[PDB]
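Remarks on the structure that follows.
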Amino acid sequence: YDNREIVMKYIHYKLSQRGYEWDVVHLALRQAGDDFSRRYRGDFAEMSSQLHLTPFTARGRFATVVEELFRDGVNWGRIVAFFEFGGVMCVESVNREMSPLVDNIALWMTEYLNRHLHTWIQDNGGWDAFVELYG
Ligand SMILES: CCCCN(CCCC)C(=O)c1nn(-c2ccc(C(=O)NS(=O)(=O)c3ccc4ccc(I)cc4c3)cc2C(=O)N2CCc3ccccc3C2)c(C)c1Cl
């Protein structure tokens, strides 16, 4: 599997959900993602209005979130949360007419997967183990 591809398809789909067209594992991830954000809809709504996304704040938001999310370790719930959060930054990017931020966000999600999560993903059955959770 390829992390960059997984990021790109996921971000494409979330944006597509919202009528914005952007320049197996994917299916499982979005199903997980939808159940995750429906369960925490209120929290995602609070978080959205607090984000004050701009090109100046966006790297810092990303790092703050990701650092808080994985501080105690990694599990699949937290990786689903990580995609949902990325989706939220890209949706908000678009809402506020900072669409070029999407490319940064996608790049940051990829670096962080390849760099810092890849190891744990392997020890836990690769992406295949996650698919043998959602079909
Ligand atoms: C987008 C998430 C990061 C946002 N921040 C920081 C806010 C700005 C600083 C967090 O506070 C944070 N969230 N997690 C979680 C991570 C995982 C879960 C979680 O897994 N919950 S679950 O077990 O009920 C669940 C729920 C649905 C699931 C669906 C599919 C699958 I596979 C697994 C699922 C698991 C909950 C949580 C968590 O604590 N919350 C309540 C806080 C919150 C705030 C905004 C959005 C979602 C959430 C979920 C953590 C550790 C942090 Cl720290």
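Residue numbering for chain A follows Swiss-Prot, covering 9-31, 92-203 in order.
Positions of Cβ are set from backbone N, Cα and C atoms, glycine also.
Features of the protein shown, as given by Swiss-Prot:
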type: MUTAGEN; residues: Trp144 to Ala; note: Loss of BAX-binding and of anti-apoptotic activity; when associated with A-145 and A146
type: MUTAGEN; residues: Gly145 to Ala; note: Loss of BAX-binding and of anti-apoptotic activity. No effect on NLRP1-induced IL1B release, nor on homodimerization. Loss of BAX-binding and of anti-apoptotic activity; when associated with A-145 and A146
type: MUTAGEN; residues: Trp188 to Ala; note: Loss of BAX-binding and of anti-apoptotic activity. No effect on homodimerization
type: MUTAGEN; residues: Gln190 to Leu; note: Partial loss of BAX-binding and 50% decrease in anti-apoptotic activity; when associated with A-191 and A-192. No effect on homodimerization; when associated with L-190 and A-191
type: MUTAGEN; residues: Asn192 to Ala; note: Partial loss of BAX-binding and 50% decrease in anti-apoptotic activity; when associated with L-190 and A-191. No effect on homodimerization; when associated with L-190 and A-191
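Under the DSSP three-state reduction, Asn192 (mutagenesis position) is assigned to coil, being neither helix nor strand.
Checking the mutagenesis positions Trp144, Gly145, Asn192 against ligand 1, the ones with a C-beta less than 6 Å from an atom of that molecule are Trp144, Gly145.
Cα spacing between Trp188 (mutagenesis position) and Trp144 (mutagenesis position): 10 Å, rounded to the nearest whole number. Residue density at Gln190 (mutagenesis position): 11 other Cβ atoms are found within 10 A of its Cβ, drawing on all protein chains shown. In this structure, the C-alpha atom of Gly145 (mutagenesis position) lies 16 angstrom from that of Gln190 (mutagenesis position).
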